[PDB]
Number of protein chains: 2
Amino acid sequence: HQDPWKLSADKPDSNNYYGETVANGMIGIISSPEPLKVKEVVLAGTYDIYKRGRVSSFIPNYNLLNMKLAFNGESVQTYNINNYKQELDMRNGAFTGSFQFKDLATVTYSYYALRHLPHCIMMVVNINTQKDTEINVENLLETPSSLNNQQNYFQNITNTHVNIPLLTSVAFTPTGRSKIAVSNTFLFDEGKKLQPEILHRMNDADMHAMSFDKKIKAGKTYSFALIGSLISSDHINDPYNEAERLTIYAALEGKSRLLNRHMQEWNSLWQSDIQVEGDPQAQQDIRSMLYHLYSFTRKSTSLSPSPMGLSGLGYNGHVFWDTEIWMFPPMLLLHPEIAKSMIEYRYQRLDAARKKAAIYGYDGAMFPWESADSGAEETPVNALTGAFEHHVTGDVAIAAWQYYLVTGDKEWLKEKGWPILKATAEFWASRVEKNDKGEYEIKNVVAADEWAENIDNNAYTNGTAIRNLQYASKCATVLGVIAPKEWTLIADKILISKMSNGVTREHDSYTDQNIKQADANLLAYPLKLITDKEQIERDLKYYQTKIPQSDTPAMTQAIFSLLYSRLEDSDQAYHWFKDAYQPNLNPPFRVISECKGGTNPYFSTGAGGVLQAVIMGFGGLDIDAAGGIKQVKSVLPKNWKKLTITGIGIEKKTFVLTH
Amino acid sequence: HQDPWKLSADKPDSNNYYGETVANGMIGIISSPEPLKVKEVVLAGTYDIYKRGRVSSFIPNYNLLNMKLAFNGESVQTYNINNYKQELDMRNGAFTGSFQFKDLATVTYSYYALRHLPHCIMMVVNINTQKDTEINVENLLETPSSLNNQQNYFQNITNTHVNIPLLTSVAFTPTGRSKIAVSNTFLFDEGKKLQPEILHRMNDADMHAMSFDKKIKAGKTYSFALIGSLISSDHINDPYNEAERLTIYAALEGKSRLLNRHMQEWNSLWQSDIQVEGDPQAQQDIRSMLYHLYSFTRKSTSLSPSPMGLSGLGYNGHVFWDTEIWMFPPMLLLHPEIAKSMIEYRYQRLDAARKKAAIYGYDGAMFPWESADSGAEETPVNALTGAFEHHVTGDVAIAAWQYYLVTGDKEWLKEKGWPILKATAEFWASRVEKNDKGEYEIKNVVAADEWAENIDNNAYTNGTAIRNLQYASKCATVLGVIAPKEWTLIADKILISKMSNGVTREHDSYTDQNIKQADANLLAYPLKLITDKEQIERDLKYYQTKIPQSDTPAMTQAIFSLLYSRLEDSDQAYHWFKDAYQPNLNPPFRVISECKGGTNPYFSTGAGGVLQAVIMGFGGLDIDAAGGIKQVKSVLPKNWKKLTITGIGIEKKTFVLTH
C-alpha cells in the first residue's frame, strides 16, 4: 500500500471511509466506497447561500458518474462482488475500482477530471467475461437537494456516422443565483449500426437515466465510456447549450484523444516533483500533497483554492490567507503559472477590497478575511474574524511581491502587482495609530492566533503591515514612481515587543495563554523580520509548548519543522514534519484533516505548509529579497538518504541534497 | 422486552435501527437512535412533487423536537452517556429515552403527538443531578432540504404573567404548492421572573435555534417542556399565524392539561383491545398492530392512511385499496368512527372519481389506483396499475356497503353510501363487455396479483364488480330508490372461470405462474363469493405455494391464516399467521416491512391484514350480509389459552374464545 505514485484501498469499509478526490482545478469528484458511484461533485467558482454560516458556499452538484450495472438482471452491489479494490494513480489523477462479479466477469472502471477540459469528466468501464453474460448499464442524473427547478432532457445528436445520445439536466442553486447544466453521453467502440440502443427513463421528480443492454460472450472484453460536462452561469452565459456542445465535442474527440491530452497536461505538472530516497511513506505522502495542490489549482485562470480545494464544501469553498501564505509559496517555486492564477483571483477582486476599506473607514484596499465570487467579505457574521482579522491584506501584498521576485515579470508588476501593493499600503497607512513615543500601533484585531480576539498590536499582523509597506515602497522604486515617504516612516516604527523572558509577545494582552496556531514564529518564516537564530530558537521553544493537541489547525508544526531545518537540527525538524500531518490523517488514502484526529479532509492548507517544510526547510530553498530562488543551510531527516526537487524557479532548476 | 404495553430497546445500535413512530393521525414522528433527536416528521394531507414516482408525495418536515443538551459546556454524546434506553408506551404513544450523563446526572425525555391537538407535539425533559451543575439546552429548527424559501423568526409573547418565547420557521414544499409553518416554545414551572432567558441564534441559512442555561442544585430534578405546532396551507389559509396561535394556546393550557386530554383520548382508543393469554410475544405484536392503526388514523375527519401511515414517505403517502380491504375492516369492527373517516376520504373525492371515469371513457365514478389531496389519479406513470388496476372502484363500494352493514346508519347511506355505490355501479355497468354467450367480461386489467398485467377476467377484479353491482342494488332497495335492473343482470353473468382441476382461474391467461399476492383466494375472504369449503380448500392448495418468498408484500398470508381458521385448521392457521409478519420484522421494535427481509417499515397494510386474521379468523367475527357482526366457527393457535376481543360493533361486545 506504499507505491510512490498510487494510493490503494482493499475492500472499502463504508463505516470508516474518507473518499479521495480527482480534480482539474475546476471540477472535483470525491470517491464513494460503493462501486461505480461518486460521493460528491464540486464545481469551482459557483457560490450561493447554502447551509453553513448563512453566507455564500460551494454547492453539492450532480453526481454525474453514478452508474448501475446488472449482470443477467442481477444488480451489482458491495455485498455480491469480491476482490473489490480502489486505487488513485497520482501520475494522471485516475481513480480506478476493480472487482469480480461471481463466475461472470471482472469489472474495471477508471474516472478522470479531464486536465485539458476544465468542465469535462470521463469514466472508462472494462468488462472481462469468464462466462456468457448480458449487462444492463444505467447512468443516473439525480438532481441533488441543494438544487431546485430542475429539468431532465434526453436527445439524439446524429449524422451519417454517429448517434450521440445526450442525457442532460439543468437546475438552479438555492436562491436562483446560478444555473447549472450537466450533459452526459456513452462512447462505444463498435460504431453507430452495432452500438446498443439507448433508452431514457424519467420516473422520478429528481432523477432520470439512460440505459442499455449488451450481450457479451465468454472470454471477451467489452469497453464503454461515460463522458459528462458540468458548467454553470458563473462560467458561461448559456450553460445548457454549452454543456451539450462540450459533450458532443468530447464524444467526437473520443476516449483515446481525450486521455492523450489529459496525460500530456499531467506529464507537464509532474516535471516539478519531489523525490525522497530511503523513506517510502514520506515519498508517497509528499506525492499526495503535490498531487492535491496540482489537482486543486489551475494555470491561466483567476481561480484560488479554498482550504479544502475541491475535496468538498470545507469552509464554504471560500478563499483565505491559506492561499497567499500556505498553498501559494510551494506552487510559486514549482509552477509560477499556478501562483499567477492565485494572485489573479485577488487582482480581479481589488474593487471589492477598496469597497470593504471604505465601509470600515479605511483608505486603499482591505481584502476580506473570507472571499468568494465578488471579493466582498464572506465570513459568517457569528465569527469576529470577518470584521477584525486584518493581516489578510498584508498576506495578499506579500504574495503579490513574491510573485514579482520569483518571475521578475516587470510588466505584471506594473499592471497587477503595483495596483495591489499601492492600495494595500494605503490601507495600512490609514490603519495604524501614532502614539506619544512616535511608534505606530495597530489596535483592536483578531490575531493569527484566532483565540486572541479584539486585542492590540498582534505580532504577525504588525509584521505583515511592515512587509506590505516595505514591498509597496520597493515596488514604487522598481517602476520609477514616487511612494508616500510615510510608508517607510510607518514601517520602521510599527511596534513588535518582547516579554521579560526575551520572547516575542503575540499581542498587548498576552503573557502565557495557549495559542490556536503559529503567530509570532511567522516573523522568522515566512516574513524573515527575525533572522537572529537565538531569537528564532527562543520564540520556537516557548510557543511550541502553547499549541494544544485538540482543535488546532495544520498551520503551525510545518513552520516549526522549516525553522529547525534552517537551524540545522534534523531530529527536531523531522519530529515537527511528522506531527504536522500524520496525526490528522483519515483512512484509507491518508487524506489530511484540518486538526489532529479531525474528520473534515482534505485540508490542502495543511499540505501547502508541509510542502514548504520540505522545499524551503529540508531543501533550504528561499525567495531571495533581491529576486529569484537561492538556497540557505538545511539538514535532512536521519532516515532520508536523498532529497531531489525538480522544476524550481523560472530557470526550472533541479536541487539534490544528501547527508 | 415482551411487556404487553411497551416496546423497549437497550443501547440503540445506529448500524441496525429502524425507528418507531408516535402519531395522532395528523403528525408522525419517527425515532432516532441518537438521544434528544428525531429522524423524520411527516404531516398528513400535505403533498407536493418530490423524489419517487414524479407524482405528489408526503414531504419530510421539520425535525422540530431536535435538542442539544450540555453539562458545564460538555455536549451529550454517545461516548459520555451510559444505561441509554428507549421505550414506546403503546398505552399513550409516549416515546421515552433515558440515560446517565457520566456519573453526574440522569436525563429522561418523553415526546407525544398530542392526541386531541392534531397539529401539536410536546417533549417533556427531566434532569436529576447528583452535584450542583449548569445545563445548556438548545432547540434547533433545521429546514429540511425537502423545503425551500425558508424564513427563521423569533419573538416574545408577553403579558404581566407570561413570557412565551416563540421559535418559528415558515417554508415551502418543492413546487411552492404548500406553505409550512412550525412554532416552538419552552414551558417552565418556575414562572416568568425566575425562568431562564431565551437566546436566539440564526447562524446558518437552513437552521436557527433557541437556547438557555440553568443552574440545577445537587439532588434536585429540573423539568422543562418543548411544545411545537406544525401546520400547512393544506390545513389552514394562514399557517404562519395559526402555528404561533396554537403554540401560545398550548403553552397557556400547560403540560398537565395537555397530557390529561392526550391520555383521555388514548384511553378511549384502547376500550377496543385484543388480549391473548399464553403467548406474550403474540400479545405484544398484536398490541403493536392496533397501536399503529390507532396512531395512523383519526376519527371525525376525512383522513385515510397510506400503506405506511405516518411512519415515513412509503408509497408517497398515497391512499390505496390498502385502506378499504386491509386497514378498514379491523377498524370498522373496533372503532366504526375510524372507518367513517376512511370512507369520508372517498366520499369527498367522488367528483375526482367521476372526472377520472370520464377521462378513461367510462360512466359513474372510477376511483384512482392511488389517491392523495384531490382524489385524481396519482400513480407513477411507469406503473401500469394506475391506468389498468380497476378493482379499487369495487373495493371502495365494498367498504361503503360494509360501513352501513356494521352501523345501520341509514342517514349516512342516503347522504354518502348511496352516492358512492350508485356512481361505482354505473362505472362497472359501463366497464363490462357482453360476449356471444351473454356473459359479461372485464378485459385488459392489471390483476390484484400485480405481476399479471393487461390480462382478461381477473378473478378478484370480476368479484369486486359483482359485489359492487349487488351492493348498489341492495342499497337502492333499502332507500326506496329504483336501481337499473341491468346491475343485477350483469352481476349474475360476470365470468369467474375454473381450470380443469376445479381451481378458480386467476385470469384468462393463467395456468401456474407465480403470483405477487392473494387474488383468487380473496373470492373466499373477503368477498365470500366462494363459501363451499371444498372449493376454498382446493383454491388454497393450488395457490398457497404460488407466492415467492422474495419481493412479495404482506397482503397474502393473513388471508391464508383467516381461511384456515374458518376451515378449523389450527396448525395451518397459526403457521400462516406467523408467516404473515414475523419474517418482515425490523429491530429493535419489531416494526413491519412490506416484504420478507424488507427494510421499509412501517407497512400498516400488513398490520391491517394480520388484525383480520386475529379478529375475523381466530375470533370468527364476520360482517353479516344482513347487517351487524356475527361469529362463525374458528380455532385458536394450540399455545393460545384465551383470546379476548373488546369493543366490537355498535353494541361494543366482548368476545372470549378458548380451546
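Residue positions begin at 1 at the first shown residue.
When the header is checked for method, it gives X-ray crystallography, 1.5 Å.
Each Cβ is built from the backbone N, Cα and C atoms, and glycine gets one as well.
Annotated features in Swiss-Prot:
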- B:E450: active site, proton donor (ACT_SITE)
- B:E594: active site, proton acceptor (ACT_SITE)
- B:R52, B:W369, B:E370, B:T385, B:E450, B:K516: beta-D-glucose 1 binding site (BINDING)
- B:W321, B:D322, B:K516, B:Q517: beta-D-glucose 2 binding site (BINDING)
- B:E450 to Q (Swiss-Prot position 472): Loss of activity with kojibiose as substrate (MUTAGEN)
- B:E594 to Q (Swiss-Prot position 616): Loss of activity with kojibiose as substrate (MUTAGEN)
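Positions of Swiss-Prot features highlighted on the structure.
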residue	record	Cβ neighbours (10 Å)
B:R52	beta-D-glucose 1 binding site	16
B:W321	beta-D-glucose 2 binding site	24
B:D322	beta-D-glucose 2 binding site	26
B:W369	beta-D-glucose 1 binding site	24
B:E370	beta-D-glucose 1 binding site	25
B:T385	beta-D-glucose 1 binding site	18
B:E450	mutagenesis position	18
B:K516	beta-D-glucose 1 binding site	19
B:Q517	beta-D-glucose 2 binding site	21
B:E594	mutagenesis position	22
Per DSSP, three-state class assigned to B:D322 (beta-D-glucose 2 binding site)
helix
Quick check for you: of the recorded positions B:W369, B:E370, B:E594, which have their Cα within 10 Å of the Cα of B:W321 (beta-D-glucose 2 binding site)?
B:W369, B:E370
With a CB cutoff of 8 A to chain A, go through the recorded positions B:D322, B:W369, B:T385, B:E450, B:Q517, B:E594 and name the hits, or write none.
none
Cβ-centroid neighbours of beta-D-glucose 2 site B:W321, B:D322, B:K516, B:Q517, 8 Å, sequence order:
B:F320, B:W326, B:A448, B:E450, B:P553, B:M555, B:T605
CA pair B:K516 (beta-D-glucose 1 binding site) / B:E450 (mutagenesis position), Å rounded to integer, equals 6
Per DSSP, B:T385 (beta-D-glucose 1 binding site) is which: helix, strand or coil?
helix
By CA-CA distance, flag whichever of B:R52, B:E370, B:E450, B:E594 among the recorded positions is nearest to B:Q517 (beta-D-glucose 2 binding site).
B:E450
Rounded Cα distance in angstrom between B:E370 (beta-D-glucose 1 binding site) and B:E594 (mutagenesis position) is 17
Can you tell me the CA-to-CA distance separating B:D322 (beta-D-glucose 2 binding site) and B:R52 (beta-D-glucose 1 binding site), as a whole number of Å?
19
Specify the secondary structure state of B:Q517 (beta-D-glucose 2 binding site) as given by DSSP, simplified to three classes.
coil
Cα separation, B:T385 (beta-D-glucose 1 binding site) to B:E594 (mutagenesis position) (Å, whole number):
18
